[PDB]
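Visitor: Take a look at this one; I'll ask things after.
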Amino acid sequence: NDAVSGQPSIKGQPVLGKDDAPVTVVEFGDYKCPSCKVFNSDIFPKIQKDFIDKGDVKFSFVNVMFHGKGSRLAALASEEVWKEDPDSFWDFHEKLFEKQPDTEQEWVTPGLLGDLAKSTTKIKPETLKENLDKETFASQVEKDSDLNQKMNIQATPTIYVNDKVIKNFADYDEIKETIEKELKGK
């Protein structure tokens, strides 16, 4: 039916912000999802500046594989970057979304993900691509899928503010006021 209320576990997920931040915001997204591209450029930067920078919010991203083989390739790459060069993760993450074209045919290839690895991280292009080919990190993608299913994700992006499901990821008033209400409760 609808995404379930409740606090998703961010254990083993990419995180941004202070450890002790009182509010956790989780995005369930997909690198091929055009609404996720919009969230990344239009909404995410406001959450950073209003909340993450000041330590009120810690943010996490969980992979959702809604757009076929390219979603899975992208997710495998994303997982590897988090494990091997976490300090660089959010730079890689942002550039992969920035790379998403406004066209609908498959666009995610190992070569594309390699060049992102090269510009944004300390990881070697050929290492990543070998890992993509071997599906070295398939278990992390499966763990994300398990979590997606547990929360009953129906569409991407789905944003959680603590245990609250955001109804419209594009409504910054909703996101901001919800974060603020949670901060109060804290």
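To match Swiss-Prot, the residue numbers of chain A are left as they are there, and the shown ones run 37-222.
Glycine is no exception: its Cβ is also placed from the backbone N, Cα and C atoms.
Okay, so Swiss-Prot annotates it like this:
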type    : residues      : note
DOMAIN  : 37-220        : domain 'Thioredoxin'
MUTAGEN : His129 to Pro : Partially restores cytochrome c synthesis in a CcdA-deficient mutant, possibly because the bacteria can no longer oxidize the 2 heme-binding thiol groups in apocytochrome c
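I'd like these features described in context: how deep, what's nearby, how far apart.
Guide: In the three-state DSSP classification, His129 (mutagenesis position) falls within a helix. Shown in sequence order, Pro50, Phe97, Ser114, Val117 are the residues of the chain, 6+ apart in sequence, with a C-beta less than 8 angstroms from the C-beta of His129 (mutagenesis position).
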